[PDB]
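Novice: Structure provided below as structure tokens; questions to follow.
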Amino acid sequence: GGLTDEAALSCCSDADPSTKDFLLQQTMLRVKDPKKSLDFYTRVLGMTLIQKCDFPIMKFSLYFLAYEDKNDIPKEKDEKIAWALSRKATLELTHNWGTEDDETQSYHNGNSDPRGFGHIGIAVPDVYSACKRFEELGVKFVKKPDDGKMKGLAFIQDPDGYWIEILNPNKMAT
Amino acid sequence: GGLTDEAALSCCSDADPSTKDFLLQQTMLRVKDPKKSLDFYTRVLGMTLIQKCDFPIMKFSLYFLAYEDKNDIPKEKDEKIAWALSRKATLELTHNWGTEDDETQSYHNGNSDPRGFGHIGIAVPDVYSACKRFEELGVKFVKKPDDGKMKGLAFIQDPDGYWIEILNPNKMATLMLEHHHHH
Ligand SMILES: [Zn+2]
Ligand SMILES: [Zn+2]
């Protein structure tokens, strides 16, 4: 079972010029408590809040988190949103107002039935030093770097239980 | 409800120097049928297959898709994996072998109970021209750009039913920053 290398290539088309400036801008995750999510993504993971949007009638907010230098954020609001929403590799965290006050409410991480989405993943220079710091800050682990079959690869979870892979691309050939 | 701009900013901390080389490398989605997913992501959305990994004991494959020039892909296998897994903004599609032949099997897109993940999103130069092409390619739409509350933004679905936003960054101020009427 599983596709051959040749079968996978037989399915691939080269990029049409009509797509040439397309970019993979965002992954959207719903978050129960934006106070906990903002602290985790900024203080623990080192992302920057690059844009906040509020929809007061539909009762939700969007938080765009990215690995960007805060000094690169434009000061004028229309330029800032066009900059933020043209960054590659952002996270769009959706806060449905009031979930943080609902003891019975939680989101689903995709890793138990019914499955779909699995994880986001962060590339780091050193999985072990990254994970030592995560452990010092009280991050919950799904998989410590040396636990299980694949040594030197970790999974943490965010405040909603979403899985985050921590990988060092220079060690992955092994 | 919801945080004020000041309250949200106050919940943020400046990035620790130990994180300054971290990058958001991948989003992982499980796919029923890799042939349909590869045709969709390469041909319809214009991504490149940059790495394929097979795990014969665990019976799954990984496909890494990205907006990269195929001429940048190293030929040597270990250099190629290090290159592919150091790209920002990749999609990691996980094929659990045998799903493609199981008429009763489908993955969950996160947009009905139980919710969590919602979508990925593609920034394009022109949502209307992109969507006209998508219509010509028989893409299934969730939301056309001229329907619903958020005009100028589209949602399409991939072969597993995952939602993909189609957005133009230069149209998002009017969509997201303008004063909205109460009825
Ligand atoms: Zn979105
Ligand atoms: Zn992964």
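Note that chain A is numbered according to Swiss-Prot, with residues 9-182 shown in order.
Header entry for method reads X-ray crystallography, 1.5 Å.
In case you wondered, yes, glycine gets a Cβ from its N, Cα and C as well.
Annotations per Swiss-Prot:
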{"type": "MUTAGEN", "residues": "A:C19 to A", "note": "No effect on NO-mediated modification. Impaired NO-mediated modification; when associated with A-20. Loss of NO-mediated modification; when associated with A-139"}
{"type": "MUTAGEN", "residues": "A:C20 to A", "note": "No effect on NO-mediated modification. Impaired NO-mediated modification; when associated with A-19. Loss of NO-mediated modification; when associated with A-139"}
{"type": "DOMAIN", "residues": "A:31-177", "note": "domain 'VOC'"}
{"type": "MUTAGEN", "residues": "A:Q34 to E", "note": "Reduces enzyme activity by 99%"}
{"type": "BINDING", "residues": "A:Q34, A:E100, A:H127, A:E173", "note": "Zn(2+) binding site"}
{"type": "BINDING", "residues": "A:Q34, A:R38, A:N104, A:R123, A:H127, A:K157, A:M158", "note": "substrate binding site"}
{"type": "MUTAGEN", "residues": "A:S45 to A", "note": "No effect on phosphorylation"}
{"type": "MUTAGEN", "residues": "A:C61 to A", "note": "No effect on NO-mediated modification"}
{"type": "MUTAGEN", "residues": "A:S69 to A", "note": "No effect on phosphorylation"}
{"type": "MUTAGEN", "residues": "A:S94 to A", "note": "No effect on phosphorylation"}
{"type": "MUTAGEN", "residues": "A:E100 to Q", "note": "Reduces enzyme activity by over 99%"}
{"type": "MUTAGEN", "residues": "A:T107 to A", "note": "Loss of phosphorylation"}
{"type": "MUTAGEN", "residues": "A:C139 to A", "note": "Impaired NO-mediated modification. Loss of NO-mediated modification; when associated with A-19 or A-20"}
{"type": "MUTAGEN", "residues": "A:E173 to Q", "note": "Abolishes enzyme activity"}
{"type": "ACT_SITE", "residues": "A:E173", "note": "active site, proton donor/acceptor"}
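Tell me what's around each of these sites.
Specialist: The 10 Å shell around the Cβ of A:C19 (mutagenesis position) contains 20 further Cβ atoms across the protein chains shown. In the three-state DSSP assignment, the secondary structure recorded for A:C19 (mutagenesis position) is coil.
For A:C20 (mutagenesis position), no same-chain residue lying six or more positions away in sequence has a CB closer than 8 A to its CB.
Here A:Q34 (mutagenesis position) comes close to A:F72, A:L93, A:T98, A:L99, A:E100: these same-chain residues lie at least six apart in sequence, with C-beta atoms under 8 angstroms from its C-beta. In this structure, A:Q34 (mutagenesis position) is part of a beta strand by DSSP.
For A:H127 (Zn(2+) binding site), the same-chain residues that are 6 or more apart in sequence and have a Cβ closer than 8 Å to its Cβ are A:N119, A:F163, A:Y170, A:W171, A:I172, A:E173. Following the DSSP three-state reduction, the secondary structure of A:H127 (Zn(2+) binding site) is strand.
Secondary structure from DSSP puts A:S45 (mutagenesis position) in a helix. Sequence-distant neighbours of A:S45 (mutagenesis position) (same chain, six or more apart, CB under 8 Å from its CB) are A:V39, A:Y71, A:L101, A:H103, A:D166, A:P167, A:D168, listed in sequence order.
Look at A:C61 (mutagenesis position): DSSP puts it in a strand.
Packing around A:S69 (mutagenesis position) is summarised by its Cβ count: 21 other Cβ atoms lie within 10 angstroms of its Cβ, all protein chains included.
Counting only residues at least six positions away in the same chain, the Cβ atoms of A:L31, A:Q33 sit under 8 Å from the Cβ of A:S94 (mutagenesis position).
Secondary structure from DSSP puts A:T107 (mutagenesis position) in a helix. Neighbour density for A:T107 (mutagenesis position): within 10 A of its CB lie 19 other CB atoms from the protein chains shown.
DSSP gives A:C139 (mutagenesis position) a helix state. Around A:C139 (mutagenesis position), taking its Cβ as the centre, 20 other Cβ atoms fall within 10 Å, counting all chains.
A:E173 (mutagenesis position) falls within a strand when secondary structure is assigned with DSSP.
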Novice: 10 Å Cβ neighbour count around A:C61 (mutagenesis position)?
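Specialist: Summing over all protein chains shown, A:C61 (mutagenesis position) has 17 other Cβ atoms within 10 Å.
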Novice: When each of the recorded positions A:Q34, A:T107, A:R123 is checked against chain B, which show a C-beta distance below 8 angstroms?
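Specialist: From A:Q34, A:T107, A:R123, the ones near chain B are A:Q34, A:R123.
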Novice: Cβ under 6 Å from ligand 1: which of the recorded positions A:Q34, A:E100, A:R123 qualify?
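Specialist: List returned for ligand 1: A:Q34, A:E100.
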Novice: So how far apart do the substrate binders A:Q34, A:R38, A:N104, A:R123, A:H127, A:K157, A:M158 get, largest Cα to Cα in Å?
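Specialist: Spelled out: the longest distance between any two Cα atoms in A:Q34, A:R38, A:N104, A:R123, A:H127, A:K157, A:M158 is 38 Å.
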Novice: A:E100, A:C139, A:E173: which of these mutagenesis positions put a Cβ within less than 6 Å of any ligand 2 atom?
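Specialist: If the test is a Cβ under 6 Å from any atom of ligand 2, the answer is A:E173.
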Novice: Validating a neighbour-count step here. Other CB atoms within 10 A of the CB of A:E100 (mutagenesis position): how many?
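Specialist: So the number of other Cβ atoms within 10 Å of A:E100 (mutagenesis position) is 22.
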